[PDB]
Protein chains: 4
Amino acid sequence: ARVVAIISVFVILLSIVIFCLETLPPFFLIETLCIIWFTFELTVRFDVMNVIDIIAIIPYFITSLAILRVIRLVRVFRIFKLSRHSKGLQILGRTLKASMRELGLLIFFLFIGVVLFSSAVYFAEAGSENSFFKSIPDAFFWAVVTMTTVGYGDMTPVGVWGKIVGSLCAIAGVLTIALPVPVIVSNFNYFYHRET
Amino acid sequence: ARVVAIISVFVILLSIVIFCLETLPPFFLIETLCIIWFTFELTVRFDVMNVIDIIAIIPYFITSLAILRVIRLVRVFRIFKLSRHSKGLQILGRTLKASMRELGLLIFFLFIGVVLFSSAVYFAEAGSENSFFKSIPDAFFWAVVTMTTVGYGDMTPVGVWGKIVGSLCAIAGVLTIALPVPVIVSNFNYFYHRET
Amino acid sequence: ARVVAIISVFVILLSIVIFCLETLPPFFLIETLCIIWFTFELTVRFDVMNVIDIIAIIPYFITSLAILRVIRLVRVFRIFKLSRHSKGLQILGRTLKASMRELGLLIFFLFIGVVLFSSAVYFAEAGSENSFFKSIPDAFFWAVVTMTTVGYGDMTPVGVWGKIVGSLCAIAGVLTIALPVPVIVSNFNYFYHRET
Amino acid sequence: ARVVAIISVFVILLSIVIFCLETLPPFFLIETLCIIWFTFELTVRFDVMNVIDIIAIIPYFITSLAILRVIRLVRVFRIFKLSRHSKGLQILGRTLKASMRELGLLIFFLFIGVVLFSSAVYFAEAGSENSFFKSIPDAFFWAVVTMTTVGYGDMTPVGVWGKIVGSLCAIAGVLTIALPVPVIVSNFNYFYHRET
Ligand SMILES: [K+]
Ligand SMILES: [K+]
């Protein structure tokens, strides 16, 4: 039995690897052995894990560009089959389930901040011929990268008033992201300690 | 009554949406129904929330480019009418009110650091023909993005002494921003726990 | 007496302001009134604060490009005269004095990491004609910005092995900077609580 | 004896310095005195420290480009001989040994996130002629810098769907890196307190 679990993990990892390398600038035969093994255990077994196992097989049987792209993307959920053997991924899923309200609050704060600062910078830079934001929707990406401190890149065209708005945006984003993270971190620490 | 609150939230969200999309590269009719509903509840109702409700209607009645731009910008405070229904935004406002001194201290530390490091980098790079900072005021944005770890972008023209100053600036900014944030975070956690 | 303290703070702020604006692409007369007031209180008064007061007057009396640049730079210590009236700056100075060993440890860890990763990336990218680091000393700035998460900017010329080294550098820098900061933060919180 | 330890630290630092400066765009004679002193103490002494001492001498005696590059790189472990005299480096090594599982969990979470978001952005941007990611492997560096908040640089070619994926990537990376760091930080604080 322990040898089979090693075999199953090896097959899952091989499927993940071949899934990545088939996109590089045979594969189907190896994938076929993976899909037979995937469905072979499914019938013997026959929860979220079972649903993921179903999704891991649907794109194979099915095979309008949007539909094909969607099914090709949904094929990536092979990597989530590792949750059966891995423990950290199970812990991460449990914490994500148990911290839904804080995630919603974080998204709401980010949304309020992004619309506020996008309007502010758009109006502050609307009085110049060369505008770095065509519209309020065009500035959501800039605001979300600045508030996350990932960094937009170049702020050269931005004028003096725009620079003041951007400095305020940086400080406010630092604060508003430092706000709702510790609760999620504490939940993860709780679950990890309980598991270990 | 519960249906009306759903209607009110729907109207607020519709106003926010149409406010963003009217800036994209009819709308007035929908906005008119919003402004009638906004003033209709105001008279029936007749605090910070009431003041915000007044500001949400002033730009409509009023309608020198600076004055027009200012009123168009102050029109964005429709989004703060969500504080009546939302709870997280109320919590954020309460924490911002209750942590004024720490915000002032953070701004003071940032101001001292920005002027100090701006003078340092300006003087260190004043001995070269190609200067990356024309004046001490010209370096406030660079210092504030470096100390926030958002990132300025390109430091190539910066010379060896300028690079040493910038490394010191990065380390010092990391420290001086990690200093005053935990108190604000703890205040927010306190208010959020009390509300829930 | 309270009016004089307001006057003294006003004079210090005016000196700081005029010091910044004289560098923009009269001033001496206003500065002369500042320097007379600075020396007038010094004689009446006659610690670190007293030493700073001495340094605030030395460049005036003194007035080989390096010496002139050094004295012009050391003139900026007018801003530290605010420590007499401000309390947060005193707290920051006390914490900096009381956390010397941790600052030294942080600098040592940064030094070990920067030399290690600079050698690693230099050797990994030495097998290509187009090298993004001429020498091990040339990579200290890249390593210090990557480990601080400020960001170097463009990593395009960096090859596959260089990219692996850079990913390791990012992760290791995140860890090694998250390591020694909480002690300094706790010291600052202690001093701020004691003062308030 | 205390003078010899000063001499030994001076020799180690001199070796580290000359090792860096020999790469700049005599040295062997000084290095020879270092290698004689390194082997002289080794015989008198004759653990991880002893192994490091052996590695510090192997490249000298040995002296196919890959082998030469590998030995030249492995010569850099002179800097780890400072662990005998320094205490912070010993503490860092002890914490790294005592926090292996959390490092593995962090690498696993980063791996899952990087493959997931690389597939997501690659599929979202596969419907345009100008693609910012040739393949799923080509996006690991972008995902790892975005999730670490170091910053990739320019996101201009990235389209609307790609921008939504990138915003999700930034938020998720912030969370998933804030998750497993506090345990390592607490371990380091424990070891540092015990040592002091
Ligand atoms: K950054
Ligand atoms: K950052």
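We number chain B the same way Swiss-Prot does; the residues here are 226-250, 278-298, 310-326, 357-489, in that order.
Method reported for this entry: electron microscopy, 2.9 Å.
Including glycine, each Cβ sits where the backbone N, Cα and C put it.
Pulled from Swiss-Prot, these are the features on record:
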MUTAGEN   B:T248 to I  In mns; flies display reduced sleep
VARIANT   B:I360 to M  In RNA edited version
VARIANT   B:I464 to V  In RNA edited version
VARIANT   B:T489 to A  In RNA edited version
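Long-range C-beta contacts of B:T489 (variant position), restricted to its own chain and to partners at least six residues apart, with a cutoff below 8 Å, are absent.
Most buried of the variant positions B:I360, B:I464, judged by other Cβ atoms within 10 Å, is B:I464.
11 residues between B:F298 and B:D310 have no modelled coordinates; the flanking Cα atoms are 12 Å apart.
Distance noted between the C-alpha atoms of B:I360 (variant position) and B:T248 (mutagenesis position) is 19 Å. DSSP assigns B:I464 (variant position) to a helical segment in the three-state reduction. Counting Cβ atoms from all protein chains shown, B:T248 (mutagenesis position) has 17 others lying within 10 Å of its own Cβ. Chain tracing stops at B:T326 and picks up again at B:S357, leaving 30 residues unmodelled; the C-alpha atoms of these two are 13 Å apart. Using a cut-off of under 8 A between C-beta atoms, none of the recorded positions B:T248, B:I360, B:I464, B:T489 neighbours chain D. DSSP assigns B:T248 (mutagenesis position) to coil in the three-state reduction, outside any helix or strand. The two recorded residues B:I464 (variant position) and B:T248 (mutagenesis position) have their Cα atoms spaced 41 Å from each other. Contact annotation for chain A: of the listed recorded positions (B:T248, B:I360, B:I464), B:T248 place their CB atoms under 8 A from a CB atom of that chain. Among the recorded positions B:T248, B:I360, B:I464, B:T489, the ones whose Cβ sits under 8 Å from a Cβ of chain C are, in sequence order, B:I464. In the three-state DSSP scheme, B:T489 (variant position) is classed as coil.
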